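Below: the structure, in structure tokens.
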Amino acid sequence: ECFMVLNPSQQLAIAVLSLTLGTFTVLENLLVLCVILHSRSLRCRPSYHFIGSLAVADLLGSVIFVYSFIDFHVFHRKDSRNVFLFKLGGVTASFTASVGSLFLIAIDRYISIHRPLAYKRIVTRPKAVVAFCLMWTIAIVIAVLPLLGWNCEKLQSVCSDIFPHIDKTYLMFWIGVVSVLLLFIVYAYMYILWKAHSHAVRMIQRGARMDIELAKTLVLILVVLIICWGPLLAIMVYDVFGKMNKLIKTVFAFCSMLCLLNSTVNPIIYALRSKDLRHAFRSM
Amino acid sequence: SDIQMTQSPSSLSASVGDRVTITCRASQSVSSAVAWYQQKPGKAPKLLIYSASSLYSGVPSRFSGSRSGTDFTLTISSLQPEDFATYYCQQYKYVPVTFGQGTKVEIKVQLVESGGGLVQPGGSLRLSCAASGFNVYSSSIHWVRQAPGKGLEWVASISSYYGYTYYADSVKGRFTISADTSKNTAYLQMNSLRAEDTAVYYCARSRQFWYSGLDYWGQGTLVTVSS
Amino acid sequence: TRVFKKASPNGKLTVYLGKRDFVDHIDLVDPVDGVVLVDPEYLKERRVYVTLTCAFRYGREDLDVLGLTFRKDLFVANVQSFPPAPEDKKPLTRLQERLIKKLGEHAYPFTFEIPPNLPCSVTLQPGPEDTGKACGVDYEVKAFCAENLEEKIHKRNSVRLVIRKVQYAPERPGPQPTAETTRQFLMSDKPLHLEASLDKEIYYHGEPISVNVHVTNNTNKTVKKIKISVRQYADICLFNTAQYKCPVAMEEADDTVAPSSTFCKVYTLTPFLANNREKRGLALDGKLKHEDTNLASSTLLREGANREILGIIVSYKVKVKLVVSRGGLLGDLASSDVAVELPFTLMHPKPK
Amino acid sequence: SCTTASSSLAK
Ligand SMILES: CC(C)(CCCCCCN=C=S)c1cc(O)c2c(c1)OC(C)(C)[C@@H]1CC[C@@H](CO)C[C@@H]21
């Protein structure tokens, strides 16, 4: 009683997109990481430390995601309990850690734009290190406990058609932990844009120009935010509904590589807009 | 470096009611940051001319002063019995403050100070002057020597608003100065007094913002050392 | 009477100014008057340009320039000096005329009239780790050789002088600043009334601040602690407008007010920069060089349009804060506070 | 670079 995956050239075609995109993103993250490690001048201020944490988080799970694609999506050759359960745990941990690092960077820049003088006092190397470590420990535990804890097979529960041996309870836990942080991030950006435009009106009122410049990246980064997490979460939440369409399964497989599209686009939109990073890449 | 300032003549005799002038020279350019002081014998000195030109409020208009390059001169219109004294001149454009030897002319809102007496070699002493009517954060407090028969020499400076204290070269580490802002008092602790440093010590007040000389002058106390 | 001077390392371009300090009243600001002296035999066709530049530089901008913000520049005015091209405007100045007659020929003057709406000079307190080229709003008079295609040669030999605009006291004492409040906690029928005042309105730097505090507490609730402090908050407006709440003077009073009782006394807190050395981002008066200067003098505005002034505005306000004590889960765990704030202006007096 | 100096002026 399983579900088959098989196509001579069609699986090749559906792979092509994910393969190319993953190769591009792993190359881009490697280029960013080698530049980061090349110069110690990046060690000054903790923002790019957390950016590098995000970069390594994205890089670590890209390979796992592409390997899972080329393994599951040929015959599902891998069959041992661990080789699939803990591997999917690892890739899920990678994606969750990446989005959590986004949340950390977002809250850092939010409080810097909200408390510019108090940002330096609040954000110190020991405090930042502690918060960083405890974020990733949350990532590790939220990865490991479902594997060592609840399951429709480990305990009496209902099994998932989307993923093999994970109970819906953490299909809700993960969606909640990502959704709360996503909503907070979008709200922070919306507040930033609202403040920018609400002062743009005041320059003309008292007696614009900066609001458009800030929006030029804000609108696009929100577009990425929605256009990637929104679709996958929205498709996932149809699992609670008793629709159960295998055509919807195929569409979900289609959007599975949209996650790696996220892992590809996020570094670009987070690296290009950095003047420090751009001229560093021009030089080194 | 250190600015050496030489005053001429050493002494002068002038009749009553006539013109008189006293000159001085500065080794290095000081740029109008010089002050002229008057000193009746026994009594503490008082300020005459600040900013190299202006007359401190209350001084008679019969006094005047002018500058040229580094040669700075003071002019008195007439000599009255209130005039004969010793006149001094000091520069403050760079720390340390250095006074001149001075000239002895002959015809032919307060402060308290205490803590003086006899010292033994290697001993310590507490000079203390308390401020009345002028604040400790709005005024800097300075301590200055007067060895018997020779001109004043700057000793120490305390500025509470800025948190910095300055000491004279010959007395590095020898003593310590500190201000009690609660009681609005200034304490200066000689420790291990030498045999050379024998003088009567005077503490004076200056405006912490826009320094304009040592306006209110403390009476001071005499101290001596014997073995 | 002596006159400042700043010469180019080349030695051709020298600039003379009467005073380096300019005061701005409400009605009008003192003009920036100066002269420039050269030897035009050295340059057959290069011109002489003198400019007044106002800049709101850094102020933690560079921490966000790499993606978010940028460093802006305020009012900038230019004048040519080598040719008397207009030849019609020549109000001249007594100082200018005297100094020109002193120098003689080849001394060409210049006059700038600052627009009043511009702000006063102020420098943000530099953190010891930054140890850079300072920050804040600065004014500068800077002169170039001009009238050429390439600007590389004269850039090194151009001259620049720092000038900072300051405001002095208005010598006119106003109405006594008083803050009165009555607090009902919605738990008791007996309120607490807090009335605080200052001794006078405009204070001089270094003069102790005396606060008259009166508390009448009609309910059984007491006060555990009396919190007394002033913050130096500056509105960095036409910007993120992140008005920073940084205290400068601290006063702890553990005195307690009994139920249905009165407490009546005077506290003395003095603000000074020696204790706030470790602080960062604090506004302070105009800086000429790395040499230090006192706390930022409060900037006063005209009550007309009251438009959002470009640049930094600093205003001083001192709080009195009563904290009550609630014992939850046995002792402590109180989380209530009632505070009022008294505004005042702190600035130097006019020298005579 | 150089440095700021000053000079005279007859009154
Ligand atoms: C993380 C996420 C978004 C949802 C899981 C989180 C929900 C709670 C349960 N927790 C856990 S762990 C997710 C989405 C996926 O599309 C896939 C995922 C995981 O796993 C791999 C990479 C093993 C699949 C390989 C085969 C793909 C078919 O084309 C589907 C791939």
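To match Swiss-Prot, the residue numbers of chain C are left as they are there, and the shown ones run 6-357.
Method of determination (from the header): electron microscopy, 3.6 Å.
Quick reminder: no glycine exception, Cβ is built from N, Cα and C everywhere.
Residues near C:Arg169 (mutagenesis position) in space but far in sequence (CB under 8 A, at least 6 apart, same chain), listed by position: C:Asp26, C:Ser126, C:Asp143, C:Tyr144, C:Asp290, C:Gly291, C:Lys292, C:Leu293. Classification of C:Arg169 (mutagenesis position) by DSSP places it within a strand. Here the residue is the original one, while Swiss-Prot reports the published mutagenesis C:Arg169 to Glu with the comment Constitutive active; enables phosphorylation-independent binding to GPCRs.
Here Swiss-Prot flags C:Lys250, C:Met255, C:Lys324, C:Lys326 as 1D-myo-inositol hexakisphosphate binding site. DSSP assigns C:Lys324 (1D-myo-inositol hexakisphosphate binding site) to a strand in the three-state reduction. Neighbour density for C:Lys324 (1D-myo-inositol hexakisphosphate binding site): within 10 A of its CB lie 17 other CB atoms from the protein chains shown.
The sparsest Cβ neighbourhood within 10 Å, among the listed binding-site residues (C:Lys250, C:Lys326), is found at C:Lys250. Residues C:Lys232, C:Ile233, C:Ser234, C:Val235, C:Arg236, C:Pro252, C:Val323, C:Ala344 surround the recorded 1D-myo-inositol hexakisphosphate site, their Cβ atoms falling within 8 Å of the Cβ centroid of C:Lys250, C:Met255, C:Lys324, C:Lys326, which are themselves excluded. Look at C:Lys250 (1D-myo-inositol hexakisphosphate binding site): DSSP puts it in coil. Annotation for C:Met255 (1D-myo-inositol hexakisphosphate binding site): same-chain Cβ neighbours under 8 Å, separated by at least 6 residues, are C:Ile233, C:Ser234, C:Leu274.
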